[PDB]
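Asker: Here you go, one structure.
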Amino acid sequence: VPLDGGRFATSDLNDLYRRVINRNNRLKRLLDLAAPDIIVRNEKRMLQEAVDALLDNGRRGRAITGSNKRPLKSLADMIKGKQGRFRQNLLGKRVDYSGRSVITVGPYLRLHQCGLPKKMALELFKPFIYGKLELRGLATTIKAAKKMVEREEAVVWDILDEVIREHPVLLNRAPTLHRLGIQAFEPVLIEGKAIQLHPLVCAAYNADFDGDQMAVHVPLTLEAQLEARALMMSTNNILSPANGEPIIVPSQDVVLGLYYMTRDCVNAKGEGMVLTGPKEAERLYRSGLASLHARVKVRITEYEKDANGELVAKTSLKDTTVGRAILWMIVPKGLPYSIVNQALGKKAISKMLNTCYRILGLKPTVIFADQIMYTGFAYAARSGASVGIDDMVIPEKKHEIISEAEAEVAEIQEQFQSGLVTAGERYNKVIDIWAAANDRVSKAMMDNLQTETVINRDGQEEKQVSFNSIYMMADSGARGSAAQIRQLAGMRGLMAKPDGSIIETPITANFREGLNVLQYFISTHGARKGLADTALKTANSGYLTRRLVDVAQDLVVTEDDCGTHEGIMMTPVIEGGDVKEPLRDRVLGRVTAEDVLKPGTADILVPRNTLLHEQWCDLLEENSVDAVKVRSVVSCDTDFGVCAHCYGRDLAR
Amino acid sequence: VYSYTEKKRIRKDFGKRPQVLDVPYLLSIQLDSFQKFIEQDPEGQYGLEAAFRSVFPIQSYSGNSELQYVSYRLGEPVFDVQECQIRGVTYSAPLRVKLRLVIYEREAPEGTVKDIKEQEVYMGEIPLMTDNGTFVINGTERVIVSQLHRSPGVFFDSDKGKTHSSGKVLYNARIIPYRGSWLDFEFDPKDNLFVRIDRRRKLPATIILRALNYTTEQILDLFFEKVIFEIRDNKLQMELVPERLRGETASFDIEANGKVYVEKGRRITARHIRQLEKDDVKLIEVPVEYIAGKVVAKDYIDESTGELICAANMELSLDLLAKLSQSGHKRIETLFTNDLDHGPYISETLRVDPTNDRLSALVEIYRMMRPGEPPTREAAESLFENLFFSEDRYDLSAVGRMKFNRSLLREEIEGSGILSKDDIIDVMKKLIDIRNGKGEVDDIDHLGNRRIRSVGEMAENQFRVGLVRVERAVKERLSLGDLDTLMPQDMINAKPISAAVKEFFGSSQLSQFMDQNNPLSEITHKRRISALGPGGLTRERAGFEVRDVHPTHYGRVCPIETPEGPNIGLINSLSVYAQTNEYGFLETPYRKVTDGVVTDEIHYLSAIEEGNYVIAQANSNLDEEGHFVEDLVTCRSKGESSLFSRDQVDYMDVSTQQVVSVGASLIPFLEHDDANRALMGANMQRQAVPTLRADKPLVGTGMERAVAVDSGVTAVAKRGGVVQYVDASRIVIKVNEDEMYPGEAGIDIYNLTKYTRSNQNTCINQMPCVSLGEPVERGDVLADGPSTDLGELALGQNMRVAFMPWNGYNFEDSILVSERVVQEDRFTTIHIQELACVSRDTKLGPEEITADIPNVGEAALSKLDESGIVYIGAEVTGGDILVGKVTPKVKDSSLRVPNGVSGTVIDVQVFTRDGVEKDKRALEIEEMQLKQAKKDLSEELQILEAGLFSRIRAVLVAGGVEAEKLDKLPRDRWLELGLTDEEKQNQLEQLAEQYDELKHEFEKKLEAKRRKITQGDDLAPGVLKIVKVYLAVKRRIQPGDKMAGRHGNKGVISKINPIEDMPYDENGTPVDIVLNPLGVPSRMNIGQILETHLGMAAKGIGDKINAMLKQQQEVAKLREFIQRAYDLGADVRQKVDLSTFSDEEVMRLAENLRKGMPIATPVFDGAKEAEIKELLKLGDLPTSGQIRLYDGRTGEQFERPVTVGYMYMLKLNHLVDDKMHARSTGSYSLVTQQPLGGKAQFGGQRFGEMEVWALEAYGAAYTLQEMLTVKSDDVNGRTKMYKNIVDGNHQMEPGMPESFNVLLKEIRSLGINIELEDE
DNA sequence: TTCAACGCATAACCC
DNA sequence: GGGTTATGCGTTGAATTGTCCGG
RNA sequence: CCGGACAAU
Ligand SMILES: [Mg+2]
Ligand SMILES: [Zn+2]
């Protein structure tokens, strides 16, 4: 690059070479004047460090420089490392063919379409416009074709819209945590200036919804579509690779909509009186006559595919809430109606759709689960959520608890000064009693926060499940952890003191009344450490991730059967308490090594090398056999790889 | 009774603990820092005089020529403080120094032919303070952030743990002079101690002391006890001491009164302490074998045989004992080596050193600094008087001298700047004592162990280094020069000093570029305290300790302010009540109490005094003059809430406001929400930008006036009084003649500030809020600046709220805003941009400025002049040309308008050097610029003349006055009357002569306003002209906006909803915004609902006053309800009563209350929830304050009432513009078709690493030869896609990459060959 | 011009 | 004279955005 | 074209 003038600025590779050639000129010139052994000894040193300077420095002594105190940029600086070509050209380069816009929620796209705005959908596909003008003849030369696009009167977008459905593009999210961040959404040309994403997918990436970053990728050839029908889309990749739980986690605003829905009252509005129609009970619901928690039974028809896909023509009239039937009429074919009778929280709803995939199927279940957000939006619109002071109830015995708590401190300190106890064990005693002195208040606020809402009963009073607003999402699992609820009414506990150990003076009040500066300072003092350490643990995690991702990548499967009928010994490991993991998550879809025999009567359970997907393991779990013998990945006779039988089925596939 | 602005609009304040003092100004770290930097402060004390104290002596060689210093002064610079910034030049006042130079004749130390007195020698210029306390370097003023660093001197830390896998406990003694070389000492795991230099190779410390004109005995006689033995014919009696047997087990028989008390194999205990100290007999029967159990101190000559018995520091042996016992030598002192009494550390380090003498003790120091050179006495000593005994390389200030005095428990205060033998031995003794059984270590994080440095010392250091590098210049030019036949102007020049002093302020770590987007950000930047810089804490080097701060900083630093991201806790500030001493250590005031009586006296206390002394608590129950009625009061001594008694406290905290300064002190009730989950909103005001219209907060704290007048954006009446006239350019104010002087009383000048663009496209504007005929006083705000109204502060504005997630649109943090703002266009400001059009004379045809520009349209000639310059007020679109400029070859190389940043041309600025012919447009521009000056000075001249008319006629009537010479007389001849000659006559003459002088005094600057304005500026050689345009773009509310309030409402806008879909209520009040009460546990944010009702309370009062005044009831209702609406609160420290004032003040102040009643609620000493309910009951509001809401879609009730109310919301800076970008394809790099970097001018975009390998992991194998092969590397494949897509075919065969093969080319030069084969 | 964690490497060093 | 251990120094340390100036 | 500094997730 030049400079501000007639001269030209030099580079790092040339600054030092300028001086070494200039000094070499006079060293070589002095050779003709019968130079002694000193000039010839010294002139070789300068060329030795000049040649080392260009190659690499900072190994012997202080590295030389020609610009500033900062070291020069050698030839091995832009090739390797963080800023090297290896990690800069293919691993974080400046990509093309993409535009930047602000992300909105926009709960309109479901799985197939998107919310690509009109301008963003017009400013990208440049050559396809010229590729489609000449078909009807609007343009015969590219030169004149150029000067009818930049003005965009009425014909730039209608032409570019019909090439959209014939070529799907790819959308991925830059702040992606999982592996399946590549989802196929067809482009659209709609009004607005923002991009909308599926609310479940938006929370699926687990990124802050505050001006994040998008990235658009388009296939660049025809053959990028015939094979692009089974790999890079979420239609078939619902199961998560990491765990048996699919990527479709129930939303927090629908779990409460079903948890409070399944709540059963014993005496409220609409109680006792039973209708003769699910749809008429639904009408009496939003007409202002029936409650969401109510006891009304209606003729609900159930079906089962226990046969060869044949509907079991049956019905039932059981005492249900008003919205369970509403959900039931969403079942397109029919499922055993007993499957929808629960608390409907996190795990219950999660294994609703999880078993629904395996019962009804994959394609219809996708729609059935994608409509969960749609059907819970009615609940969100009709109830919503709010918080207030009235949800705060101070425990009635807390002030007595705090009054009596400090008494033992003085009663033992006076013994310490009287020569009865010693501070060496007295301090440990104090920090131990105060480590649990918060627990009595913690369970004293149970009987002051979660036990209030009563109802009448035929003229008397009946106490039933609490209807505390912050407890609705608490017990339903939508939001609100145990470590956070204590921070509201109870005591947050004893944190680490600046010395390092537990504090000696616990927290007296909560964040709802006055608090002194000294202890609020102590609480913030303990608090900033997590925010400081998250700046470093994430970086350390990235170090190990990179050290473990680029090493196991070189693998190829070259054989189908390894020819080995052996493997490992499978038995739920257990030590101490209960066993946490069964064989179900251990072996799921794996080709058996040999025929497992029944321990009791020596009965062949699996006849030969077969998979173990659902019912084989259901046979194992009912026959109580712990003599499972399946092919093991470590013990495989495959040259440079592992056969398909030692690994078997894989998740997300 | 309040100030006129306060009486105009007085805000209600609450509190139960009265305060005694007000809030001082926070701009005490730059103006005060620089004023002492440039002043006549002899002996230096960190000032330019300190720079001169090193260049005051100047003894030249071969002649003893003396160049002494007399004085320096700085006058008015050639450029002012308001036009140099516009021109774009360097602001520097003339640093002129009166130097007297007496060049003595050679050889003679005394004698001069003639003394040469240099009047104000020109060594260069240094910046001054323009109007705010900042530096101006290159056009934009520069603010150097104050740096945090460690204290100059010695530190004692533990730094245990990793001890070369040994685990032995170790300590260290790190020394740091003021600016010299570092003597950092530490210990070894092998029980040793030595010396080190500047964190470098170890140096033996048991040989250098002998090298410093010492010997052997002074080493061994000062670190051990002396125990005299007795040499007789047998068994070698010897004299012990209890100071030796205190821990040394006497394993020998000790007789006393003819009986042995302590013999072999027993330990002396307390009973034996009596059995021994009660006798202490010295003539005991010591055995011969216990004599060998000692270690000799030095050499002893055998008095019987003259044989070398022992040399030094060696264990005695029985044969040695029998080798000296055969004499009469009764004087044998020995050492005392122990493991728990004395450190056994200088027992072996003597033998560790290879030698210890005069000669070989210096070859080690010669070879450690200059290998390959024969040792020399003078060269070896030179380092000793260079790094330890010097004044220009190694020296310490008074701070460094006295810190060691306190660190080593001394009594003296002022000494030298050099290390002393006593100090360097005491550091080797108290330090070795730290290990054995005593001592303590000092933490670096402690406030007293770090030093704060500012511009006042960094500039002094730079100028003193600048003077010391030129000090020897005169010595060497006068060593072989003339005989004082010159003038001290030539050899001591200005270019290098002025360039180094200027560059040292602009190109530096601390020279952070100013970001002017908020006056609160202006003060936050000025009070920003950073750690990085020269000799500080680097970001890469950071452990878990430097990241944690010493907890003893409450009331001294603001804790709620904290940086996030790469640095945590690195940015600091200064508390309100506390201040940094010149020593750099912090101290905070406290109220001087006695044991029983509370005095209002205030003293300054710090952490070192706090450690031992016990401080009481502020919110302690008080009554009359002050008595703690409570006995057991929560005290503190080491940060712990110690519960101590009542009669030992002499100080509590002055106030609760000493902890927080600027971070989030404007947000009441900071205790409800933790700063951990509130700093994401408390850190966004440093970048927030003011909007067009701003409303007064309904709820605050009360410290908004001091911070408003503190910021330099208002127009305070520095000389208030009588207000005469208010103008849109200058508020014409003056005071009565009685308060100013008979000579040039003058009028009060208050120039009004117009719209500008400082650093961040910020348009500042001031509007005169005062009326015509409203008196003011000293220190009274006159013209409201940005985000100010009626003399108060209002950054943001107020709007009502609802808590109802509608249809789940606020999923995580999104917000729903209706069409109530996009049609009003009120929440937006004006940004003025700038593009520079370079007129560089290119080769083969320069760049010309003319309207004859090819490839234009007929619309251009209407908006462009005949010279190519756009008309003033002619709008531009995407693709227009501001100034016509072509490069003949011809192509239009002028500036184009990119699409998306189109605005309006309001200012066109042309900078041209003197010598280049200008166009008619530009000539007319300065033509009008000169004539506006004439008229704008003329009205000022006339109003000054009229004011002096009032002053003189006023003195004329007061005393002698003539009816004939009263109104018809000329207004100039007012010094010729019948008044007799007295103090009145001579005062009248003085007034007249001053009037005459001032009638022509203006002509000097009148003349000055040409030879500096008509002349062209200078930017750089080699360019024809630089012309700039200050285009301004106004944006509206569009999809992509961002929401960020003071409460921390961090969310992005989702979409737009109709006002009809917006839910109404029982009366249909349109709710402004609705939040998402979903993140309460994730974001613990509760302390807003309680303060929400204050908005209803204020609106309720405002509307009640409005309705009550609409019908205009009698004064028996107006002054009654005003009384009741202003009398409220249970225990308030503010007493406001408008009814007792005049009726006019009643109406003129009630008219200011149409929307709400301002409320000042401090966090601790303010209005509580009980105040909330009482005020809700003062009007017609429910006790609970809960309002039921209706449905806008289905028209019903949902299940519950919804809290609704107003808070105070404020706008951030980033909306959509810093992130919006769009690009498809075009130009790329030069070496290949790689897209450039960044989205600002032109470049590619970010993408992560995980998708890079996710696509490879997929079965699709074509995903790799598509993204980085035929998109960024294949040049002809790029042309292939260009040529074939426009035909319609969509298929490109990949070619070859141009990145993998390029690397092999440069390795081929190293001898690498490549072959291609297919199996 | 103050690292921390991890780990192969000469030159000595122990009875 | 084989094996253990004291001691110097090799390598590295997240995603890049946004914008300012400075060679 | 390479860095410093501030700010953002
Ligand atoms: Mg975000
Ligand atoms: Zn196998």
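Swiss-Prot numbering applies to chain A: residues 253-905, in that order.
Going by what the header records, the deposited coordinates were determined by electron microscopy, 7.3 Å.
Cβ from N, Cα, C; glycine included.
The following feature annotations were taken from Swiss-Prot:
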BINDING   A:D460, A:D462, A:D464  Mg(2+) binding site
BINDING   A:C814, A:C888, A:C895, A:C898  Zn(2+) 2 binding site
MUTAGEN   A:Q504 to P  Resistant to antibiotics salinamide A and B
MUTAGEN   A:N690 to D  Resistant to antibiotics salinamide A and B
MUTAGEN   A:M697 to V  Resistant to antibiotics salinamide A and B
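Each of the listed features needs to be described in terms of its position in the shown structure.
Answerer: Other C-beta atoms found within 10 angstroms of the C-beta of A:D462 (Mg(2+) binding site) number 16, with every protein chain shown included.
In the three-state DSSP scheme, A:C898 (Zn(2+) 2 binding site) is classed as helix. If you take the C-beta of A:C898 (Zn(2+) 2 binding site) and look for same-chain residues 6 or more apart in sequence within under 8 angstroms, you find A:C814, A:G819, A:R842, A:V843, A:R883, A:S884, A:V885, A:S887, A:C888, A:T890.
Cβ environment of A:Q504 (mutagenesis position): A:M725, A:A730, A:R731 lie under 8 Å away, each six or more residues apart in the same chain. The DSSP secondary structure for A:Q504 (mutagenesis position) is helix.
When secondary structure is read from DSSP and collapsed to three states, A:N690 (mutagenesis position) falls in the helix class. Sequence-distant neighbours of A:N690 (mutagenesis position) (same chain, six or more apart, CB under 8 Å from its CB) are A:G742, A:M743, A:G745, A:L746, A:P758, A:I759, listed in sequence order.
Annotation note: A:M697 (mutagenesis position) sits in a coil segment as assigned by DSSP. Proximity of A:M697 (mutagenesis position) to non-local residues of its own chain (separation of 6 or more, Cβ distance below 8 Å) is seen for A:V645, A:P647, A:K650, A:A741, A:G742, given in sequence order.
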Asker: Ligand 2: which of the binding-site residues A:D460, A:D462, A:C814, A:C888, A:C895, A:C898 have a Cβ closer than 6 angstroms to it?
Answerer: A:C814, A:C888, A:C895, A:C898
Asker: Please check the binding-site residues A:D462, A:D464, A:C898 against ligand 1 and give me the ones with CB under 6 A, sequence order.
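Answerer: What lies within reach of ligand 1, judged by Cβ under 6 Å, is A:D462, A:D464.
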Asker: Going by Cβ pairs closer than 8 Å, show me which of the binding-site residues A:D462, A:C814, A:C888, A:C895, A:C898 neighbour chain B.
Answerer: A:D462
Asker: Given a separation of at least six residues and a C-beta threshold under 8 Å, show me what packs close to A:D460 (Mg(2+) binding site) in the same chain.
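Answerer: Sequence-distant Cβ neighbours: A:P427.
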Asker: What does DSSP call A:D460 (Mg(2+) binding site) in the simple three-state scheme?
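Answerer: Assignment for A:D460 (Mg(2+) binding site) reads coil.
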Asker: A:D464 (Mg(2+) binding site) has how many other Cβ neighbours within 10 Å of its own Cβ?
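Answerer: So the Cβ neighbour count for A:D464 (Mg(2+) binding site) comes to 17.
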Asker: Starting from the Zn(2+) 2 site formed by A:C814, A:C888, A:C895, A:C898, give every other residue of that chain whose CB sits within 8 Å of the mean position of their CB atoms, in sequence order.
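Answerer: Not counting the recorded site residues, we get A:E811, A:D813, A:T816, A:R883, A:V885, A:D889, A:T890, A:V894, A:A896, A:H897, A:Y899.
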Asker: What is the Cβ neighbour count of A:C814 (Zn(2+) 2 binding site) at a 10 Å cut-off, with all protein chains included?
Answerer: 19
Asker: For A:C895 (Zn(2+) 2 binding site) and A:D464 (Mg(2+) binding site), determine the Cα separation and express it in whole Å.
Answerer: 42
Asker: So if I draw a 10 Å sphere around the Cβ of A:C888 (Zn(2+) 2 binding site), how many other Cβ atoms end up inside it?
Answerer: 20
